[PDB]
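Asker: I am attaching a structure below and will ask some questions about it afterwards.
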Amino acid sequence: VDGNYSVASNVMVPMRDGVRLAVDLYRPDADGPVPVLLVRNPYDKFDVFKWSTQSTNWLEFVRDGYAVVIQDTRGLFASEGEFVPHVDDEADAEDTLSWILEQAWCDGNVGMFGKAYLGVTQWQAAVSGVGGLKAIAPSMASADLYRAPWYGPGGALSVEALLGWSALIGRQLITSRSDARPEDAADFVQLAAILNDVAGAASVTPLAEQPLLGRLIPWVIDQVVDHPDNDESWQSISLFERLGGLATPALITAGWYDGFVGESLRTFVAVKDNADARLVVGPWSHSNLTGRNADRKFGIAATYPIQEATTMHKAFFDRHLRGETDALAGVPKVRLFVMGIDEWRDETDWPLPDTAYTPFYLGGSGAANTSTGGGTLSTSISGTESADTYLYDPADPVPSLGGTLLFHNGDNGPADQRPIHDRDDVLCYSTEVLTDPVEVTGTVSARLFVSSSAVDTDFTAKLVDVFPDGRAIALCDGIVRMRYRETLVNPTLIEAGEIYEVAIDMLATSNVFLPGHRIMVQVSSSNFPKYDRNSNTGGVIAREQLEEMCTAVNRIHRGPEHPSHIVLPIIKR
């Protein structure tokens, strides 16, 4: 009977090392083998409601004759072994795909889908070289775990991401225990205390001293906190350099305020030339897919469109797993939610073909400190050589507000920035009020001429849409940790007082700045706890006591000889 299926629970699948991973099998009631979809999940295969609303109505796949396999990753829930994030998923996926292809009900075509960690596991499957894997659909995910979600292209630790995710894993571990331990109740209460105040949890120094999280999951320190450089421990789990050699179609989803957005987009660029890649980018954060935020509404069309996503995935799998050559007719290559006009729009490529990478130069009379300073943005080079100066004190960092936060207030991406506009360490530069719309859609970076009294420090840049009513809405932002200014791999310190030209990777955005709005940039030296705070010492930042840290007098240089600017991807239509 078409539309009918059965579900077998806890089918144990043996890995190469003998450890068995548990899967559930959703198999259509049909004669003959069927195409198969695999989901590798660290959050309990049984608990399909926890993630499915952020993905697809995938039971439609099963009713339409796909088999679906959902697997507990190694060491979690019904699976045997020991859980350490990322390090076993390449081999475990290869073995799992091999097992699936052997089964009587598999017709030789496997795909995957899933979000975040369930999207990472698809890139880790895709590098296995198993021919039966015909397509993947990694949503809001990354193929380079240093660059997202644990560190970033700027070389700063995403501390709220680390601590928030570790705490959720700890609670998961405790809730899943066969026999409760005497300390479970208290551990559970204190993991909730981390999740209720992630910035406070991230404020304890030394950062590397994590008595609770380091005990429940030592990888927190042993891998992430102890490896601030993009070293072999990170490269060993990175998939990115191998993506260019694949020929695997990929349906890639991202969100403009999602923690993985920079790496999600880079996977699309890395695979688009060798197979059928697809891009969908909505205005979502990792945990807020509604399109509604405290001070910014994108309209109901911005709500994660799960039914259209289901239709698109099925069309995608029909083309690549069933060989239905016309299945993707009418489906665009790229589909972006363009903010400002707040509309979905089809494109033929990402980056957009006619992108004009345009410098907007920092300038203005007087000091650019606070939103009532003199800072300007202009497409013309500033005529007068000036400099803006502020004190970055690690004990008083600029609080994170919106952006791509994951667990610390991570449901308000397009956050109003006015609560930090008064800060002397927040330099503001903006255009005049616009009389014509300006569309900025693409990757965004800054090039700043900076100097410090310290031998290391951070510099941040944040792009902002100023509304007529005064709302200053965050778009995209980035950081550069000065020791990593040239390389994330082999850092060197800087000379106090010397001027450096540094790039700040500000990820990406799609926004039409409408008439009556302004384009604004904030520059500073902290963004906490989105990023951990630089100690301004050149030390091992995560091993320093707050007392051991130094303040830094930092300076942005701007003028004809130091033309600091933000590079905006301008689209004109």
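The numbers used for chain A are those of Swiss-Prot, and the residues that appear cover 2-574, in sequence.
A Cβ is built for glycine as well, from the same backbone N, Cα and C atoms used for every other residue.
The following feature annotations were taken from Swiss-Prot:
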ACT_SITE  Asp259  active site, charge relay system
ACT_SITE  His287  active site, charge relay system
BINDING   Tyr44, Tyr118  substrate binding site
MUTAGEN   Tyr44 to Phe  Loss of activity. Has no protective effects against cocaine-induced convulsions and lethality in rat
MUTAGEN   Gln55 to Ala or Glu  Decrease in activity
MUTAGEN   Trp151 to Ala  Decrease in activity
MUTAGEN   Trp166 to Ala  Decrease in activity
MUTAGEN   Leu169 to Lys  Displays greatly enhanced stability, with a half-life of 570 minutes at 37 degrees Celsius. Exhibits 4.5-fold reduction in catalytic efficiency
MUTAGEN   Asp259 to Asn  Loss of activity
MUTAGEN   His287 to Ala  Loss of activity
Asker: From the mutagenesis positions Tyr44, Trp151, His287, pick the residue whose C-alpha lies nearest to the C-alpha of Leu169 (mutagenesis position).
Answerer: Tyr44
Asker: Between the mutagenesis positions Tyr44, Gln55, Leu169, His287, whose Cβ has more other Cβ atoms within 10 Å than any of the rest?
Answerer: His287
Asker: So among the recorded positions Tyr118, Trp166, who's got the most Cβ atoms within 10 Å?
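Answerer: Counting Cβ neighbours within 10 Å, the top one is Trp166.
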Asker: Which of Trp151, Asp259 has the fewest nearby Cβ atoms, counting only those within 10 Å, among these mutagenesis positions?
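Answerer: With the mutagenesis positions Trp151, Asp259, fewest surrounding Cβ atoms within 10 Å: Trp151.
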Asker: Could you say whether, by DSSP, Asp259 (mutagenesis position) belongs to a helix, a strand or a coil region?
Answerer: coil
Asker: Going by C-alpha positions, which of the recorded positions (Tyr44, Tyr118, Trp166, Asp259, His287) is nearest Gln55 (mutagenesis position)?
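Answerer: Answer for the nearest of the recorded positions: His287.
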Asker: Give me the Cα-Cα distance between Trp166 (mutagenesis position) and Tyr118 (substrate binding site), rounded to a whole Å.
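Answerer: So the Cα of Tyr118 (substrate binding site) lies 11 Å away from that of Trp166 (mutagenesis position).
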Asker: Which mutagenesis positions (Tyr44, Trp151, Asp259) fall within 10 Å of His287 (mutagenesis position) by Cα distance?
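Answerer: Neighbours among mutagenesis positions, in sequence order: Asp259.
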